[PDB]
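Have a look at the structure below, then the notes.
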Amino acid sequence: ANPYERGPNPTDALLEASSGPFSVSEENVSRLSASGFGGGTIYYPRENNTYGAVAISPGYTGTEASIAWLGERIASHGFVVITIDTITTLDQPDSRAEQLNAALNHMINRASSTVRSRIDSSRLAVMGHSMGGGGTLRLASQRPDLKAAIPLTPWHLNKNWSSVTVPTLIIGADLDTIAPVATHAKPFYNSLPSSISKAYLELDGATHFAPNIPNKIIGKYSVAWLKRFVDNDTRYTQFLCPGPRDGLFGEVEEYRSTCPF
Ligand SMILES: [Cl-]
Ligand SMILES: [Cl-]
């Protein structure tokens, strides 16, 4: 049996809820004590166990407030999650990649024993919004030991991510005029190797700012992806394969994947 399984057997309704089954506490990280990034908040499950750890970046002009809901929701499904502030809010994707890496290292090495005792440092993931999603792709290309990557409405001038080996879920937004899916999210997904576990989920009726507002579909599929790949939790394959409905009258605009994985 899988030693990394946490929490009850999942259902659609459990993943769509505003909170998962774990109570969550928070640890503040000050800007100055955050070596290589701008501080942030660590959310963790109160139940003592070891969990995978996730670092999440905002985008250009964004602060951790724009991603806080998602950090707390993911932590409530059984993850230690840091939502970061960047060194400046105008940092570019490849800078955000370095800061995500710094934040992972902070959680493992420099956070309190309350946080560190709950982290399985061999099971790490990264996520980010917009330029933070571009930073997610860059770090995933640089760190094949990561267990999952989730770029949310990502922006990056580099379209070629054929070097990425990490299981990657790209979430695009159909109405996005800031990082249009035709020039960012879809080219990124298409350049990822066909031989990795990957998926593309395009939200219906959503703008670039959809990740900054509590969103049932972003929360559901982020958690399912992290469960399946950070925890190797095959109880969550059912949500990814075949995935959300995308036909006429569907849950999303489009879903693609390399299932069965
Ligand atoms: Cl949506
Ligand atoms: Cl929603």
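Numbering of chain A is taken from Swiss-Prot, so the residues present carry the numbers 41-301, in order.
Technique stated in the header: X-ray crystallography, 1.5 Å.
Note: Cβ is positioned from N, Cα and C throughout, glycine not excepted.
Swiss-Prot annotations:
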- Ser170: active site, nucleophile (ACT_SITE)
- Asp216: active site, charge relay system (ACT_SITE)
- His248: active site, charge relay system (ACT_SITE)
- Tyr100, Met171, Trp195: poly(ethylene terephthalate) binding site (BINDING)
- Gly102 to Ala: Increases activity on poly(ethylene terephthalate) (PET) (MUTAGEN)
- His169 to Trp: Increases activity on poly(ethylene terephthalate) (PET) (MUTAGEN)
- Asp214 to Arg: Increases the thermal stability of the enzyme (MUTAGEN)
- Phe249 to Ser, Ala or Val: Increases activity on poly(ethylene terephthalate) (PET) (MUTAGEN)
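When the recorded positions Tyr100, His169, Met171, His248, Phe249 are screened for a C-alpha within 10 angstroms of the C-alpha of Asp216 (active site, charge relay system), the residues that qualify, in sequence order, are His248, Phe249. In sequence order, the recorded positions near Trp195 (poly(ethylene terephthalate) binding site) (Cα within 10 Å of its Cα) are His169, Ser170, drawn from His169, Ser170, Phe249.
Checking Cα-Cα distances from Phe249 (mutagenesis position) against the recorded positions (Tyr100, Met171, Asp214) with a 10 Å cut-off leaves nothing; none qualify. Same-chain neighbours of the poly(ethylene terephthalate) site beyond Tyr100, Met171, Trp195, judged by a C-beta within 8 angstroms of the site's C-beta center, are, in sequence order, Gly99, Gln132, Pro133, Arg136, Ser170, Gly172, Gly173, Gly174, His196, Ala219. Counting only the Cα atoms, the space from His169 (mutagenesis position) to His248 (active site, charge relay system) is about 9 angstrom.
Spatial neighbours are here defined as Cα atoms within 10 angstroms of one another, and by that definition the neighbours of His248 (active site, charge relay system) among the recorded positions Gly102, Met171, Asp214 are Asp214. Nearest neighbour of the residue listed as 'active site, nucleophile' by Cα distance, taken over the recorded positions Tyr100, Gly102, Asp214: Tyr100. For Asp214 (mutagenesis position), applying a Cβ distance below 8 Å and a minimum sequence separation of six or more within one chain yields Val221, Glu242, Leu243, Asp244, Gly245, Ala246, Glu293, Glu294.
Across the structure, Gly102 (mutagenesis position) and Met171 (poly(ethylene terephthalate) binding site) place their CA atoms 10 angstrom apart.
Across the residues the record lists as binding poly(ethylene terephthalate) (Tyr100, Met171, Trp195), the two Cα atoms farthest apart are 10 Å from each other.
There are 19 other Cβ atoms within 10 Å of the Cβ belonging to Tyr100 (poly(ethylene terephthalate) binding site). Annotation for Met171 (poly(ethylene terephthalate) binding site): spatial neighbours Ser97, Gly99, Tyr100, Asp131, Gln132, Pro133, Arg136, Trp195, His196, criterion Cβ-Cβ under 8 Å with sequence separation of six or more.
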